[PDB]
Structure formats: C-alpha cells, structure tokens
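Let me begin by presenting the structure, written as structure tokens, before commenting on it.
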There are 2 protein chains.
Amino acid sequence: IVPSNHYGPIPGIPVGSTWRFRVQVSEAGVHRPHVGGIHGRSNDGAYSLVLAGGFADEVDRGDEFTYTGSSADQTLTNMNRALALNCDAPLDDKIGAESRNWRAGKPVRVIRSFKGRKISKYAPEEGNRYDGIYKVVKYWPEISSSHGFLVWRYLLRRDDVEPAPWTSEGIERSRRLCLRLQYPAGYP
Amino acid sequence: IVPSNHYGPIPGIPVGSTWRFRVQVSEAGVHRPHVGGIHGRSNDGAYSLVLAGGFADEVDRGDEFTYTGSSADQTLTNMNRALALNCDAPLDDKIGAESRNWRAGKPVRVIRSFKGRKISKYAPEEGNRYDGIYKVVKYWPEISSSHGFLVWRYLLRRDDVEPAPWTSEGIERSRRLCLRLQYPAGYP
DNA sequence: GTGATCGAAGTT
DNA sequence: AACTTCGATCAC
C-alpha cells in the first residue's frame, strides 16, 4: 500500500490503534521490522521506533521521552545514524547535537509496547500501541547506567494534531472509534 | 494434543511432511521452539532438533550426521545436556562418551531446513522437512574449525521404519500421499 | 546474499 | 518471571 521509506502517519490508522504482536504492526506498515526496534535508513533517516523498556535507564513523560540506540560501546551507524539524521541539526558523531528548530525535524512514528511497563507508566496494558508522531530534539553519547558501556541517547518530543491516548480527548476519541486490542485472525 | 515432553514421532504426521515456516512446525507440535534449534529438557532429554546449516563444519550422510550444541567455549548445559542424555551412555562432561547400544538411546525427531543446503546435500529445496527419528551414537567436545572456539559435537544415526524422503521408497510414499510444501492459511 | 535486530515459546 | 534459543523481515 505504502512505500517502505514513507514518512509520517499511515493513512487510515489513527493514534490509539493496538495490535497484540509485532508482526501485525509489520503487516500494517506502521513498523516493518519483525524484531528490530528502529525502522530507518542510515543515509536517509528513521521512519519508526518502538518503546519496549529494553533499557532500564530510559524515561517517559508522554510528550517527551528518551531512547537508546541498538558488551561493547555503541556507534552512530545504521539505524542509530538514521535516527540521528531526523534531527534538524548538523551530524556530530563525537558529542552529538541539538536541533535549532525541533519541529523542523523529520517525523517519527512511535509505538509503545506493554513490555515498557517496567520503566514507563505510559506503556499500554496489552500489545503494541501507536501513539503518533514524535521528533528528535537532540542526541548525545553517554555511558549507560545499567551496564556501564557507552550508548547513544535520543530525545523525542511529540508533535501531532491527534490527541494522546492517555489524555481525556484521546480517551474520548478511542472510545468513539471503538479502538480495542486486535488479535490475529482466528487466534486461540 | 500431545504433551511437550513427548518422545517419538507425532501421530498422523508421516516422514516427508514440509512446512514453510518454523512457527508451523511449532504449532504442529513437531518442534515447539519458534527460533531455537533444540527442543529438550536439561534434566530429562531432547525431544527434537533442526538442521539449518548453522555450522559450516557439520556433515550429513543422510542416515548419519553431525550436530553442534548452542564468542566463548560451549558447555554441556541446558539443551546440550538434554541432547547428551538421549545417548545410551554415562554422562561425561570432559571427553564425552560413546553409546554401548545406540538403538537403546532416546528417540529424537529430526527436521531438515532448506537453509542447510549450504553444507548438506540432503537439505530440502524449500521450507522445513521432517525426516524422522534419529538416535545419539556418541558425543564429544572439540575446537570448532569455523571460529576456533570449543563446541560440543553429536553423532546422530537414523532408526525409523519410515523410508527416507531421498530414497526411492520414500519418494514413492511422498508421491502416494501427495506430500507437498504447505504454506500458512491464506498466505500471499 | 550478507549483515542487523527492544520478538515469542519453552524451559527453568 | 528471568533466561536460553540454528527466524522473518527489511536495510546494505
């Protein structure tokens, strides 16, 4: 339906949509990789990402959250560099950079998984929930507090006309459209 | 239908049956893990295994083949110990052991994947093929020729009344039962 | 085809 | 519930 390098929201899929399995999200076109947390291209940008609480030192305030790139020190390559390119700022592989106009940054589809409940209060009760479009305000390398190795950190800030699922308006909208947890066809 | 610790062939499923994906094999009960190559229990034995050519130094003569346990030296624990228990011989975590009566060993369901074509001429053209029951003749630790680290090796020998799929009789049987590559229901 | 990956079942 | 584990997809 849509190309793999599609930026922005997927047509016909409103914020609050929830799928049980990652493969459902892949077939839906929201997040193509079956396993990988980040969908993007190293010489273009990042198209989507998933919060599944993989890092104990990550935070989540809903409108803003931190993200970590994918036994050794991490580097700004592949998906990490892809995510870095979305930031409206010159690329800096040493100390990172901060966007001058964060809203000018490339749009990123953000999906929160229930697995993130161990680090995030905004994680859904079940499955994987599309929470909308976020943008990279800044990024920088740092030593991870959870395993002592260097990791790349990213700041994501929400910029979407669609109301957040945890907000009253988002609740009213999710209820209005009867958005509920969808299992695969004929699931036991 | 059957317990997870079931030894021997799965009822109603003849040798030569082929599925495209591992998940099909999991749901069929032939090999429960979705990813893992070995299905067994560390304090009981091994129930099934998959040949997908993961090790370049493995061999396959059809009736007999070598298998390797799952950056560092391997140990005789978990699935490896499980596979070791199937051998009719005292457990030896130093130099391994050789069965006195290999036919007395515990039965192991063996599934060959097309991925094994790079090392095995017996690997199927497509998907994953159940080739029947094998038994562990012996096992021993050795330095892997493909990455220089210590690995545990296993010798499997076929003992099944059902004819092998590559044999004339197995061909005639597979043809007779119209056994062909099965895709998941409603696959594009 | 080679290299990469915040997924699900099973065992423990 | 934590750990172990020879898939499926898309990026290069």
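Numbers in chain B come straight from Swiss-Prot, and the residues shown are 441-510, 525-642, in order.
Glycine is no exception: its Cβ is also placed from the backbone N, Cα and C atoms.
Feature list (source: Swiss-Prot):
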| type | residues | note |
| --- | --- | --- |
| MUTAGEN | B:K548 to R | No effect on autosumoylation |
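In the three-state DSSP scheme, B:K548 (mutagenesis position) is classed as coil. In the deposited coordinates, B:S510 and B:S525 are the last and first modelled residues around 14 missing ones; Cα to Cα they measure 12 Å. Here the Cβ of B:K548 (mutagenesis position) has 8 other Cβ atoms within 10 Å, regardless of which shown protein chain they belong to.
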